[PDB]
Amino acid sequence: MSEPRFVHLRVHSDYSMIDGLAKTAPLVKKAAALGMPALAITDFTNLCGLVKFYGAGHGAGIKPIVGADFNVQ
Amino acid sequence: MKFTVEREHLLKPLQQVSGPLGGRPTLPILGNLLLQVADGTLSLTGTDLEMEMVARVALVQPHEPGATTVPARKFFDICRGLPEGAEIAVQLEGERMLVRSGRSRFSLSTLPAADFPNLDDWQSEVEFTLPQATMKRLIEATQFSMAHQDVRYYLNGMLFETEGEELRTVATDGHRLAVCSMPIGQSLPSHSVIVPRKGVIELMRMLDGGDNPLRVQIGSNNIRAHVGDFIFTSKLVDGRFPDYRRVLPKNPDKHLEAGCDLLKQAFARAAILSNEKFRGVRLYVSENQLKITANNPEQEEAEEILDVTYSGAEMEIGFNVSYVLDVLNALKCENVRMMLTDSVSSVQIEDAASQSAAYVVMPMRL
Amino acid sequence: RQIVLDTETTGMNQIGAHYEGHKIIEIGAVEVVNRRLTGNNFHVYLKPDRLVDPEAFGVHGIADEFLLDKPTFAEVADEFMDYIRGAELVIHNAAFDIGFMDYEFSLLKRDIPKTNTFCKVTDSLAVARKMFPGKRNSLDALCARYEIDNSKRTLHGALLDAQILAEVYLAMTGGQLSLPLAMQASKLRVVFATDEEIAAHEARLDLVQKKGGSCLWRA
Amino acid sequence: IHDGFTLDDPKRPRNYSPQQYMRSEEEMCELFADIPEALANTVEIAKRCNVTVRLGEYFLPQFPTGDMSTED
C-alpha cells in the first residue's frame with residue numbers, strides 16, 4: 001500500500017568522527033534515490049549535524065528520527 | 001590469624017612461589033601473597049592473574065586460622081635472609097601483620113584477603129601422573145624453539161598431546177621446530193592444550209627431577225599440576241594448533257651422521273662471521289665430507305672441513321645458524337643423525353640412538 | 001641454475017612496437033649458481049644497425065663508432081642461446097627485454113619461437129612489486145634498501161646493473177621459508193504503533209510535507 | 001588516519017566488512033528472507049519515532065534590575 005517495507009535504523013555519517021564516511025546531504029540524496037520515506041541517522045555519541053539532518057529531511061520529504069550511538073559501562 | 005613455622009619449611013616453597021612474580025603487577029596485590037591458614041596448613045598463592053601457584057607448609061607449632069595479603073618479594077627476601085633454624089612467629093595485630101624472630105620485630109601493611117582475585121573452579125577431564133624425570137627431559141629438550149613474540153599468539157606456548165602411551169610436545173617459531181615424545185606408562189585419551197611460554201618457564205623451574213611423582217589434571221579451560229603438595233594451575237590459550245604432521249619431511253632418503261660436539265663447536269665458530277639479520281652459513285656436503293662456511297659483505301669468512309658419515313649426493317644448503325646451535329646445545333648426546341631432502345626443504349634431525357625426539361629446522365636461501 | 005641478464009639498448013620506441021626500428025648494442029649477463037657469482041659472465045658488444053639513442057648515451061656513455069667492429073647478434077646467437085637455455089631468466093620488466101630478444105631472434109630467420117616456449121621467463125620487478133606493493137622497486141631503490149655500493153663499481157653499463165640486480169635478487173629470495181600451515185516461522189513480536197504514536201507520526205509528516213512539498217511515505 | 005595507524009601495520013583493527021553500505025529495500029528483504037518480522041518491525045519503529053526539537057527561537061536570561069523594567 002504505502003510501499004517501502006524497510007528504512008536504515010543504524011547509520012553513521014562522518015560526524016561520528018570515530019567512523020562514518022559520506023557527508024550528510026549525499027547520504028540523504030541516496031536514501032531518496034533509493035525511494036525511501038525515512039532515514040535514521042545515529043551518529044556516534046553526538047547530534048552535531050542535526051541542523052544539517054533537519055535541512056536534508058525537509059528537502060527530501062524525509063521524516064527525521066533522532067538517535068545517537070554509545071559505548072556503555 | 002596466627003601461625004608459627006620453621007624457616008626451612010618455608011624456604012623452598014617461598015622461592016618457588018616467588019617465580020611467577022615479575023611482570024609489572026599494576027594491580028599492586030599481585031606483588032603480594034594469599035595466605036589461608038586452616039588445619040595445620042598455610043596455603044600460598046603466587047599468580048600473574050592467568051595462572052596460580054600453590055604451596056603448603058605443615059604447622060607443627062600453635063596456629064589459628066585467618067587470612068591477609070603480605071608483600072611477596074620483601075617477605076621472601078627477609079625469610080631467605082634469616083639464618084637456618086631461625087624461629088619465625090606470625091600473628092595478625094588488627095591491620096598489621098607482625099613477623100617476629102626472637103628479638104627482631106617487623107611489621108607489614110595489610111590489605112584484606114577478600115580483595116585477592118579468584119579464578120573459577122573447573123573440573124578435570126583427562127588425568128595422569130608421571131615421573132619427574134620424564135617431565136624434565138620433555139621440557140628441556142624443546143624449550144629453545146618457543147616463539148618469542150608472535151602475532152600468531154597460539155604459537156607462544158607448547159602443544160601437549162596424549163594418545164595411547166605417547167605424549168609428544170612441540171614448540172615452534174614459524175621457522176624452526178623442536179619435538180619430543182616420552183612414555184607416560186598409562187593409556188591416555190586424546191587432548192590438546194597450549195600453555196603460555198611464561199607458564200612453561202615457571203613449570204620448568206619447579207622440577208628438581210626428584211622422587212615425588214607429578215600428577216597433572218587438565219580441564220576444559222585450565223591445567224592443574226600437583227607434585228606432592230605444590231600445585232601449579234594455568235589457563236590454556238584455546239586452539240587451532242596447526243598440523244605438525246604436515247611439516248615433517250616425508251621420508252628423508254639421505255643420512256648424515258657426525259660427532260655432536262665436534263660439529264657444534266665448528267658451527268659456533270663459523271657463526272661469528274655470518275649476516276646480522278639472517279645468521280647465514282653455507283654448507284657443502286660431498287662424498288664423506290662436510291664443509292661449513294660463513295660469509296659477510298666485508299669478505300670475512302669462517303670455513304671448516306669435516307669428516308662426516310654420509311651416503312648420498314652432493315648438495316649445498318644454508319640456514320639460520322643460531323637456531324641450529326640451539327638444537328645442538330639441547331642435544332646433550334653422543335651422536336646425531338641428520339636426515340635431509342634438499343637445499344630448499346626443512347631438515348629433520350635426531351639423536352642417532354633415539355627417534356623419541358625429532359628436530360626440524362627450515363632452510364634459508366642464502 | 002640461475003641466469004642473470006641486463007640488456008643496454010639503443011633506446012626504445014615509446015609508441016607501438018618498442019622494438020620496431022631498434023636493435024641490441026650491448027649484452028651484459030652474469031651466471032649465478034646456488035646464489036654465488038661464478039664469474040662466467042656473458043659480456044659482448046654488438047652491431048648498432050642504427051644510431052645510439054641520446055638518452056642511452058647519457059645513461060652510461062656509448063658511441064656508435066665503438067660498436068662498429070664488434071660482432072652482431074648472428075655471431076653470438078648460438079653462443080648466447082646455449083648460455084641461457086634450460087635455466088632461470090631473471091629480468092627487469094620482462095615484456096621489454098623479451099620483446100627485444102625475440103625480435104632479434106626472428107631477424108635471424110631461423111624460425112626461432114619466443115624464449116618463453118623453451119625457458120622460464122621471470123621478471124624480478126614483478127617479484128619486488130609483490131613484496132613492496134605500490135613502492136618504487138627500481139634497481140637504485142632496492143640498492144639503497146639492501147645496503148649496496150653502486151658507485152665504486154668499475155663495470156659501466158649492462159654488467160653493472162646485472163651485478164646489482166643479482167645482489168637485489170639474492171636479497172629478495174632470502175632469507176628463510178615459512179612453515180606450511182595457514183590455514184520455521186515461529187512468532188517473535190510485531191509492535192504496532194499506538195494511537196499516540198500514529199498521531200505524532202501524522203503531525204510530523206504534516207510538517208515535512210507542508211514545509212517541503214513532498215511525502216514519499218506517500219510518494 | 002584518525003586512530004593513528006599505518007596501512008601495513010598488523011595491529012590495525014579490522015572491525016568492519018564490505019557489506020556495510022547503503023543496501024536497497026529489496027537487498028535487505030533478501031538478506032533477511034528468513035526473518036520477515038525484522039523488516040516489518042523497521043516500518044513500525046519508524047512510525048513510533050516522532051521528534052520536534054526547538055527551531056527558530058531565542059532565549060535571553062535577565063539581569064538584577066531592582067523593581068525596574070529591563071527596558072527602563
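The chain as shown is numbered from 1 upward.
For this deposited structure, the header notes the method as electron microscopy, 8.0 Å.
Placement of Cβ uses the backbone N, Cα and C atoms for every residue, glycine included.
As recorded in Swiss-Prot:
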BINDING   C:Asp6, C:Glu8, C:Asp161  divalent metal cation 1 binding site
BINDING   C:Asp6, C:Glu8, C:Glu55, C:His60, C:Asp161  substrate binding site
BINDING   C:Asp6  divalent metal cation 2 binding site
MUTAGEN   C:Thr9 to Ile (Swiss-Prot position 15)  In mutD5, reduces suppression of AZT sensitivity of holC or yoaA knockouts, reduces exonuclease activity
ACT_SITE  C:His156  active site, proton acceptor
* Asked: In sequence order, which residues at least six apart in the same chain have a CB under 8 Å from the CB of C:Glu55 (substrate binding site)?
  -> C:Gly11
* What count of other C-beta atoms do you get within 10 angstroms of the C-beta of C:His60 (substrate binding site), across all chains shown? -> 14
* To do: Determine the C-alpha span of the substrate site listed in the record, that is the greatest distance between any two of C:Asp6, C:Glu8, C:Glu55, C:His60, C:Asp161, in Å to the nearest whole number.
  => 17
* Asked: Considering the recorded positions C:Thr9, C:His156, C:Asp161, which residue's Cβ sits among the greatest number of other Cβ atoms within 10 Å?
  -> C:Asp161
* Expressed to the nearest Å, what is the distance separating C:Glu8 (divalent metal cation 1 binding site) and the residue listed as 'active site, proton acceptor' at their Cα atoms? -> 11
* Take the C-alpha atoms of C:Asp161 (divalent metal cation 1 binding site) and C:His60 (substrate binding site) and report the distance between them in angstrom, rounded. => 11
* Other CB atoms within 10 A, centred on C:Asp6 (divalent metal cation 1 binding site) -> 24
* Asked: What is the Cβ neighbour count of C:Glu8 (divalent metal cation 1 binding site) at a 10 Å cut-off, with all protein chains included?
  -> 22
* Asked: Measuring Cα to Cα, how many angstrom lie between C:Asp6 (divalent metal cation 1 binding site) and C:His60 (substrate binding site)?
  -> 13
* Structure fact -> Cα of C:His156 (active site, proton acceptor) to Cα of C:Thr9 (mutagenesis position), in Å and rounded, measures 14
* Using DSSP and three states only, what is C:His156 (active site, proton acceptor)? -> coil
* Asked: According to DSSP, which of helix, strand or coil covers C:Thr9 (mutagenesis position)?
  -> strand
